[PDB]
There are 2 protein chains.
Amino acid sequence: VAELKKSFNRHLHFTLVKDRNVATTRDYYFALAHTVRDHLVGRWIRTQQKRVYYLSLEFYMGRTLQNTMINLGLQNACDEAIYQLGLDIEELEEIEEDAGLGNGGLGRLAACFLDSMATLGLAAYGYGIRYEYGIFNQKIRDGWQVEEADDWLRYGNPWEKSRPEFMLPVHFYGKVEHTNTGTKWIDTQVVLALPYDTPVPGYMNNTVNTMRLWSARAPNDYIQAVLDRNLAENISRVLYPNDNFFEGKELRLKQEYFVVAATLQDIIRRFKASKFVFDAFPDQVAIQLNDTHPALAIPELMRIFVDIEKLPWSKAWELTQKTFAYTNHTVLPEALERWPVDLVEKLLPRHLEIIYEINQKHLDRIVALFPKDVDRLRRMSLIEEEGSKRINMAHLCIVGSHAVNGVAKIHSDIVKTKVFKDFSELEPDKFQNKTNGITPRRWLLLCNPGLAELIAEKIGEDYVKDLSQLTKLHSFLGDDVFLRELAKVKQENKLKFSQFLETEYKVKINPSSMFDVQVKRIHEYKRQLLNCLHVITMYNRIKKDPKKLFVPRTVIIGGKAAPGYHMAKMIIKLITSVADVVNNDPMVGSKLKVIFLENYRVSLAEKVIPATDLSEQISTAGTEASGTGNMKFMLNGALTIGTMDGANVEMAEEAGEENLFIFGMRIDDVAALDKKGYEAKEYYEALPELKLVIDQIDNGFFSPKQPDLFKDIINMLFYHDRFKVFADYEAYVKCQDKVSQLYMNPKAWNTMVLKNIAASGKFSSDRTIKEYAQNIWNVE
Amino acid sequence: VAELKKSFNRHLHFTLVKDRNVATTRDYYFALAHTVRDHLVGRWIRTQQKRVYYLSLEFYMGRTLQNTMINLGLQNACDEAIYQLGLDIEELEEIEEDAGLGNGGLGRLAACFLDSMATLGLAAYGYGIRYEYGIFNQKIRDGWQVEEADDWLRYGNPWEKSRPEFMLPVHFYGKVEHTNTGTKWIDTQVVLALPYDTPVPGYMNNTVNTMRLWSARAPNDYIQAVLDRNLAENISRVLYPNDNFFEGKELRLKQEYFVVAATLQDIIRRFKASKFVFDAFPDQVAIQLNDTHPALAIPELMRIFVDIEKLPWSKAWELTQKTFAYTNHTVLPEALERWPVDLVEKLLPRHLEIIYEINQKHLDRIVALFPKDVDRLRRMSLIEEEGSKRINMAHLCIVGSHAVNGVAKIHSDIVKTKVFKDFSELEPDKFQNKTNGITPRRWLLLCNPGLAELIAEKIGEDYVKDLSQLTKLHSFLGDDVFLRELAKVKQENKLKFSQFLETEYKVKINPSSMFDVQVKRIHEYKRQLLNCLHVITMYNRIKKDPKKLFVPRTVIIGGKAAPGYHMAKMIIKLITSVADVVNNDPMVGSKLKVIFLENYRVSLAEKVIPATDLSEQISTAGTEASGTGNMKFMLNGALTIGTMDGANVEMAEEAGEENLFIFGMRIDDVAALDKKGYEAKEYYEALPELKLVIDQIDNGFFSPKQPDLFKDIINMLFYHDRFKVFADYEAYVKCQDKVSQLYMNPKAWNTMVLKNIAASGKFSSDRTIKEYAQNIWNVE
Ligand SMILES: *Cc1c(COP(=O)(O)O)cnc(C)c1O
Ligand SMILES: *Cc1c(COP(=O)(O)O)cnc(C)c1O
């Protein structure tokens, strides 16, 4: 403890240039971060000197100090030293800005994968773009959504480390010149790529992997010419905000090309400097593509093999196929990347030529087998020419990889059988399944220390490594003291989150109330509108007769929206209006409060997840591939309600469908409704409560100033409904009534909570990473 | 020594994240810089907790590590430790990038002033803009000038330190609102100002002052909106390249306003947090304005006193006058700032109103004394309305300060008597004289260690503090061994610089040759064209008859030009053409070489100054205010030739006019020639050598490809000559012949060198800072 205090004081003195009489809390935080980095740096150095290379455009890391101290096993001594110094740890932690470099589940899964590979001892690297601005910081002004820039690097970064040695040139634009010896790509602008190294420690395993982020620079080759160096740096400037939607901008194509080029050149440099010549490259380099975003890594690797290395074309394509593995995350038609040919030709002419060459070879190979198939010729191509010609990047990832994945069992089946039937039937073993997972360290040990300690008191500490040990908690279903203590830790977390909520939102929180939380990105397919309709329903139920007993229920809905997405903004406005009406009704009192959680992120989830009682995953069945939020909920002692979709099917299989509240129509029923013809007015006319709620929304009950504030939402619900909000309202209300009736009995509620806890060990990210290593990457 | 090795190794381990088997030389340099910063940080902290506040737009610092180790007195132990590690110190030093934040003499004088205030123990601060790009890096391509961006911060900065605590808001644009209580300036854009602290150690005195640089940021209040945050950061981006010329851009006005606003608010914050209420402000804050660049500090201080503090107008103006002191650096009519009223009104409406108010009060005060003077009413105003109305910022600095200065005795006399006669006769004691100086530490102890050690062996080490002890070297004029050893150290420095030159320029350097150097910014008034004409003259002299004896003379001319200044670029082209012709003549051999020094800066001057034999300061008399280059030359054992101008008059007074080679027409003779009517053709027709040189230039002798390459230079020399190049050629040639004849005798040359060395103690910056403190700032 004395050594850590001396190190902290020395870092305050020399590194910060400060004394105890002037240092702010930010300086103390920086000193603590520097001393924990000094604690990890020796093993980081030792680890730096087959390998996996994970290539994502997003890494939703969050906050580092607490996770690093948990993974290093230095919490007791550090907390004791901070106490003896005379400081609090909560404000020091709150000083740190989150690395909000991911939009949502994809980047969060990438970060969990990095933590799992570090914990399992694998030799892996992370690769991405060092965005100076994350998603954004969200604030509610006049009940609306306003976005402000997220400057997470203004005050410094005590974790990353620039590497001047490994700066690489990335070329843009130009022309193709044909010569006898190779193909020449010339007249190109050069953009520099500067790497920054962020450690990724493993839990108690002496392994510190690396997260390398590429920072754009300018070549040094007049004032306006100096002010135009920002255009080269305009890539790596700001993370794009779309969660699933695909824009099609010339920017973010430069970002994709920049990251894939820099990463491929860095790995090739690392391989050439090894003892290993390119016939062993697929045996030493496995490149995992998170989504269709790093799809240009296939033609770029082809360009390096065929032009810079002048390898034979056939061998180069063989090595590229043996090196790449593909993972699919979305199925939504508007969520699929299709870059127009003209934009790529302007930006990447050599890559467009390589894409045409790969397409021609693949089409000839397919037409050899199927002389009769003419429509298959158009279907299986890498180019779509219905209007303007566009490049199906998913097809390019398919043909260029030796594996293809889905994020869930249902999603894997859909992509293999429905989405990519033509590719799958020819290559049956290529298409596989890997169900997502969440790291126990960040989401149980860091997120919920009380529940983690309670579990460790029963089944030991071995569950951290392998989450499947949670099944040993089934032996404690008979005991009642354990259920009481479980409810007690839930109530303690609820009290802490209520302390947060009261100060932050100026609303009094009933502490015995059920915490009903729905945190996710605001999408139409995620159906926050159904939750809004339900809260208006139970508000009207309270208004009808206050004599009847009601369940004390706190409703929390928090998530960001795309800045250009109007309907999500309208849904946020409706949530804020309903919260304003319901919170300020004397008749309701402490029966129904609606809080719109603000600036939802990893750090905020580390506080709202361990206090949740009911989880809302009510997306339309067949529209969600897989979400990791419900896994965190199920891990942190929360009962889940929702549809049979995404990871909900796996959770219902693992714990039992009777231990979850499953409502709504299934995928087959959704398809049957689509075939029959969906009309929302018929559902509207046949329900009194739903009709009352919709009429109140339309009649300006929540918008006294503008009578037509929610006409957009009303028209979307009635005449252009796409995700069947009305067709699931009846089942949603019935299951919410069942939830309320079950909450009245602590015994049954705690029994189902224990059943969900003991059956969530499957959804660890260690399991997913082991499947990835032993079935795709072929490492260890 | 062992402690320093351990500290270096520990900094390599933790700070750099590197091991000895992979670390480059850059990492070793960073470790050394970090350990010397750790050596200074304790006294920096102790010093941080009346004061002088020096406000410059330029700080031409150069390289820090060597200067810091010299001022800290830690050279022997550091060199021994670096040797025992197994490294060289020269490449580690060459790793560091110069802080080229100054265009020329002004920023260099500012840096010397900071070093002198630190050395003298004063409580002073530096204030300026943290430019990400300096002047530029200069390279010669095809004999022409090309500019590349100077990215001195790409790989880090082991000296500065950001201060998040002292971020301040700077407001731009807006409108003026008139109310009963004060004046309101509203509808303004906010630009953040983030300070960075760079230490300024004093020589062996336990005083480490601060250099605070303001970095522009953006307020956090959509992709394009994120890409437009660079416009706010476009100030503090790049240093403007003009040396004396005034552009008149909307940018660099935002820079001036930004720096003055941030500095004034910071100092006011520091004063309010002290034990001292505003009646004591002039007794505790002295703000020195380097040039007319921070002229807006007067109306901004008035705005803070009258609006933010609501002090009475009369008291506020009193305090502002008692706080400010002005220093003049230039006299050239095109070098004087005159901001148009419309641009300031668009940018600073409240400041324009304050400027009008000050102007009205001053004009009323003057017209009270002089009812008859009508032309004086127009002359003494702060506004000139010949065409578009412009603000004479020099007048504003005059009226708003309690002192006014010139950089030389002649310059002070000119500004008091000729430039500002009306202001000076009313306020006789306000106008003063302070002659510039150079710090001995950087320019003798760091620049020329051999000469410094030789001097210390004779008159002790006390000369470092007070340079006036150099007069004790007059007792060694009789001895011949001392003169021989002086020539020996000159030859050693010459050998080192020849080792540099041979590798850098692919030219063989005669080591017994005289080093003829002219390093300064390429200006017409600095007359590098006269030197080019002289070198062509002696080349033709060699060509005429190689039998005649010639002096081995190496001619070096190096300096940067303004990117928009065409004539300087043409002069550089002419120098390169003449160098190409002369260097590649077999007849000349080792008699005449011309090297155009590349990328001239502080670090390069630390190598070329201590090897110089003859100094070229041949600016037209009356056009140069004062230069500090000739002071460095005279300090480092070099004989000076030139005109009676700038500091040359003071040097001739201090050492003796017979100990300098003074030629050309004086200021009175220049004025007489101007009155008579200057015609260059008459001088052209009456000289055979000059006519031959000019004909060769015009006849394409140096430009075989383009016969008319130098027609611009020829027309400027003949029909639009402004600085009388031809009228001084005769005297220049005669004095160069005298120099060559004197160089043949080592005894006379060494006698004059010793005389110049012993009479340069006046030009220390300690003398200038003492005069500033005891006559203007009233500190200590
Ligand atoms: C778990 C996680 C998510 C995942 O959201 P889903 O909609 O379930 O995919 C999003 N944000 C944060 C901060 C998370 O921790
Ligand atoms: C001394 C110094 C100057 C001063 O130049 P002058 O023309 O004499 O004013 C310029 N550059 C550097 C690097 C210097 O050290």
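We number chain B the same way Swiss-Prot does; the residues here are 25-73, 81-252, 263-317, 326-829, in that order.
So this one's electron microscopy, 2.7 Å, going by the header.
Placement of Cβ uses the backbone N, Cα and C atoms for every residue, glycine included.
Now, the feature entries from Swiss-Prot:
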MUTAGEN   B:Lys470 to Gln  Decreased glycogen phosphorylase activity
MUTAGEN   B:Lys470 to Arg  Decreased acetylation; when associated with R-796
MUTAGEN   B:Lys796 to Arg  Decreased acetylation; when associated with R-470
MUTAGEN   B:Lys796 to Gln  Decreased glycogen phosphorylase activity
Euclidean distance between Cα atoms of B:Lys796 (mutagenesis position) and B:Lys470 (mutagenesis position), Å: 48
Through-space Cα separation in Å, B:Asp252-B:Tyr263, 10-residue segment unmodelled: 12
List of residues, in chain order, with Cβ under 8 A from that of B:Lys796 (mutagenesis position) and at least 6 apart: B:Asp529, B:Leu532
Protein Cβ atoms within 10 Å of B:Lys470 (mutagenesis position), excluding its own: 12
Modelling gap (7 residues), B:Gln73/B:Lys81 Cα distance, angstrom: 14
Across 8 unmodelled residues, the distance in Å between the CA atoms of B:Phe317 and B:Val326: 6
